[PDB]
There are 2 protein chains.
Amino acid sequence: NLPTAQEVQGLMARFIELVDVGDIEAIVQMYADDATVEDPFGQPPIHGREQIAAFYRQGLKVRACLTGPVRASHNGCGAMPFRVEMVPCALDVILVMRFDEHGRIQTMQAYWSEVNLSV
Amino acid sequence: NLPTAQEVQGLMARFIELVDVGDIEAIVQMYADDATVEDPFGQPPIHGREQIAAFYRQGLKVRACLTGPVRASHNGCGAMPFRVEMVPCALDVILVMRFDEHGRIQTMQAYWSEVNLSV
């Protein structure tokens, strides 16, 4: 059901793993069929697995890793810091995710902008 | 006015500084007079400087520091990872803040729970 704190840490860390290897399909499957995503938060929310899949396929020679432990709540929520290394540029990002009673991402917000870009 | 990305990084980092030295008053002043706070996110939102002041005075022998750079958006939003060290326990936390046109925290959400506790 709704992921407990420990379960959030697990799903979210796994997410970074998926993004890291670039397994698009596995990514999309982690999301609820109608999940929404704002990455970067504020411009603009995409909806559903088809658009999410297009988004990730669009983004993924890319590597990502946790730069801190996953922070989790008890109401199916979580946040985590991580970094993606593309091109020789690097991007620090923090994601906030809300899971549903099925353990799948309902919403995800990515926080970052040029100020978190390096190279 | 509304803090630009760079300005968010500055205000938020400063916030950690304030929490670190324990300057309660300075903390409260960073918040808007009617700001709300959920720390930990989900149990339950407090409102206004009087309650916020009581909250911080309640929480603050305490030290805190950034464990990663501040992630900022362009719509007055931001998130940052940090750690607080009390008792010999440690707590990893991620905060998300929204600032107003006056550069003061309108809302703040703290993400963490026992799973982020150490000692």
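Here chain A follows Swiss-Prot for its numbers: 2-61, 65-91, 96-127, in order, are the residues you see.
Determined via X-ray crystallography, 2.3 Å.
Note that Cβ sites are derived from N, Cα and C of the backbone, with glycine treated the same way.
A mutagenesis experiment is reported in Swiss-Prot for this position, A:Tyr32 to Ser, and the note states: Reduces activity 4-fold. Secondary structure at A:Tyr32 (mutagenesis position), as computed by DSSP, is strand.
Residues or ranges marked as active site, proton acceptor by Swiss-Prot: A:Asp40. Around A:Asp40 (active site, proton acceptor), taking its Cβ as the centre, 19 other Cβ atoms fall within 10 Å, counting all chains. Classification of A:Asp40 (active site, proton acceptor) by DSSP places it in coil, neither helical nor stranded.
A:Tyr57 to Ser appears in Swiss-Prot as a published mutagenesis result, with the remark: Reduces activity 100-fold. Under the DSSP three-state reduction, A:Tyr57 (mutagenesis position) is assigned to helix. Spatially close to A:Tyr57 (mutagenesis position) yet at least six residues away along the chain are A:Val20, A:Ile25, A:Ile28, A:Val29, judged by Cβ distances under 8 angstroms.
Swiss-Prot lists A:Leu125 to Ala among its mutagenesis entries, and the accompanying note reads: Slightly reduces activity and reduces protein stability; when associated with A-127. Taking all protein chains in view, 11 other C-beta atoms sit within 10 angstroms of the C-beta of A:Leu125 (mutagenesis position).
Per Swiss-Prot, mutagenesis A:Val127 to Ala is noted as: Slightly reduces activity and reduces protein stability; when associated with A-125. A simple way to gauge crowding: the CB of A:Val127 (mutagenesis position) has 9 other CB atoms within 10 angstroms, across all the protein chains here.
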Distance between the Cα atoms of A:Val91 and A:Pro96, in Å as an integer, please; the 4 residues between them are unmodelled.
4
Express as a whole number of angstrom the distance that separates the Cα of A:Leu61 and the Cα of A:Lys65 across the 3-residue gap.
7
Cα-to-Cα gap, A:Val127 (mutagenesis position) vs A:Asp40 (active site, proton acceptor), nearest whole Å:
20
